[PDB]
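Have a look at the structure below before the remarks.
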Amino acid sequence: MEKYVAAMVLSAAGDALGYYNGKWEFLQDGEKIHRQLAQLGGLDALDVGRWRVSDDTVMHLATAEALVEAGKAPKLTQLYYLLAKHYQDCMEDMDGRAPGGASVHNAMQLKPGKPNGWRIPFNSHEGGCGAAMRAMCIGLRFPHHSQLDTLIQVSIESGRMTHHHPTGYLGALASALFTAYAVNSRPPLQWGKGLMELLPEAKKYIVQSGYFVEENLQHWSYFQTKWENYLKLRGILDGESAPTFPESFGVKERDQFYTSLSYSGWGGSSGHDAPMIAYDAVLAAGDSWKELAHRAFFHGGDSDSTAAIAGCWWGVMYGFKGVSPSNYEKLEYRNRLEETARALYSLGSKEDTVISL
Ligand SMILES: Nc1ncnc2c1ncn2[C@@H]1O[C@H](COP(=O)(O)OP(=O)(O)O)[C@@H](O)[C@H]1O
Ligand SMILES: [Cl-]
Ligand SMILES: [K+]
Ligand SMILES: [Mg+2]
């Protein structure tokens, strides 16, 4: 129970903490964020009562609520109607939340109701993190090994309702997949290898689905190459070694590393690097919420987004252990988050099968 509740609540807490009503998301100097954090009394002193969640939580809740509404043994046509509907409707709750461009534009284009009304054309600039930031609960719903093909399909299609570009929707796959791994207590050092092994199954799905096959295949290597290079850097390509971090890896060094991971200069703003930064933070932090926050919530990149992902994976594994109550007790939508988590638990914690397209 607690771990699903923590998954949803701490994902949202991370989003709020990284965001700081826009002040910290858009600060590009991680050292300055850390100084302002110290002046506020440090992470344990932060009270989120007045720290709004951003687009990341509003969309993650929208994915979660659609999964709960679709119920047991759902038809994927029904689940995709609900997802499209929630994604479109939730754009009405983005005031002061700094929504991402593909997210807001394409959610408002959707036509749920029409057969395939949730599909959009391939686009060269739909590689943002907006698909990845809202996908983690898919793993909460479909954690069992038997459901892997379902997790792959739903993460991908949920993503390309707004991000029809492998760098975008493969980020959704990573977010959902690593959540499932966390639910099953798979050691985090194994997770990157799991993703690499499953990319060919994601391709099989994209190919057979039959939409913009050539464009998808032509853009496929970016995601896979960036992840391979990252896993090799950490010494974890094959999932059979503890990670190795650089000697000098303080706040400034991490800002620089995150920028190096990035597509166009804003670290964690894409489908490849949002989950990658969250993962790097989980790997280093272990059971330390504070270390997780310092690495995934407070940096010069797209920090609420890396936070939303990291906080979900971490809460799944550790619950609320060692988290200051002020970091979540008065969090926006706390009640909706807890209620959806419990309903996802009831669905997720007993293995069922979907009716495919
Ligand atoms: N082909 C692409 N590959 C990787 N990242 C991309 C691509 N196209 C755009 N981006 C990234 O998406 C980010 C902006 O995404 P955004 O406006 O926030 O859309 P969304 O936020 O809904 O994902 C930019 O920082 C840019 O780096
Ligand atoms: Cl601190
Ligand atoms: K930032
Ligand atoms: Mg955000």
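We read in the header that X-ray crystallography, 1.9 Å was used to get this structure.
Every residue gets a Cβ built from N, Cα and C, even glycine.
Here the residue is the original one, while Swiss-Prot reports the published mutagenesis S54 to A with the comment Complete loss of activity. DSSP assigns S54 (mutagenesis position) to coil in the three-state reduction, outside any helix or strand. Taking Cβ-Cβ distances under 8 Å and a sequence separation of 6 or more, the neighbours of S54 (mutagenesis position) in its chain are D15, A16, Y19, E25, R97, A98, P99, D304.
Residues annotated as Mg(2+) 1 binding site in Swiss-Prot: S54, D55, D56, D304. Around the Cβ of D56 (mutagenesis position), the number of neighbouring Cβ atoms within 10 Å comes to 35.
For the mutagenesis of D55 to N, Swiss-Prot gives this note: Complete loss of activity. The structure shown keeps the original residue. Cβ environment of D55 (mutagenesis position): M94, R97, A98, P99, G100, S103, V104, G130, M133 lie under 8 Å away, each six or more residues apart in the same chain.
One mutagenesis experiment catalogued in Swiss-Prot, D56 to N, is accompanied by this note: Complete loss of activity.
Sequence annotations record features per position, and here Swiss-Prot assigns substrate binding site to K85, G101, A102, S103, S124, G130, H163, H164, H165, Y263, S264, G265, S269, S270. Every protein chain considered, the tally of other Cβ atoms within 10 Å of the Cβ of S264 (substrate binding site) stands at 8.
In the three-state DSSP classification, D302 (Mg(2+) 2 binding site) falls within coil. In the structure as shown, the Cβ atom of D302 (Mg(2+) 2 binding site) sits within 10 Å of 26 other Cβ atoms. What Swiss-Prot records for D302, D304, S305 is Mg(2+) 2 binding site, and it gives experimental evidence as the kind of evidence.
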Review point. Looking only at DSSP and grouping its letters into three states, which state does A102 (substrate binding site) belong to?
Key: helix
Practice item. Determine the Cβ neighbour count for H165 (substrate binding site): the number of other Cβ atoms within 10 Å of its Cβ. Key: 28
Check your understanding: For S124 (substrate binding site), what is the secondary structure by DSSP, using just helix, strand and coil?
Key -> coil
Point to revise | Cβ neighbours within the same chain of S305 (Mg(2+) 2 binding site) - under 8 Å, at least six residues apart | key: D15, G18, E25, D56, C129, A132, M133, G268, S269, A274
Exercise for review: Based on Cβ atoms within 10 Å, give me the single least packed residue among the binding-site residues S124, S269.
Suggested key: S124
Exercise for review: Select, from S54, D55, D56, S264, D304, each of the recorded positions with a Cβ positioned under 6 A from at least one atom of ligand 4; if none does, say none.
Suggested key: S54, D55, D56, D304
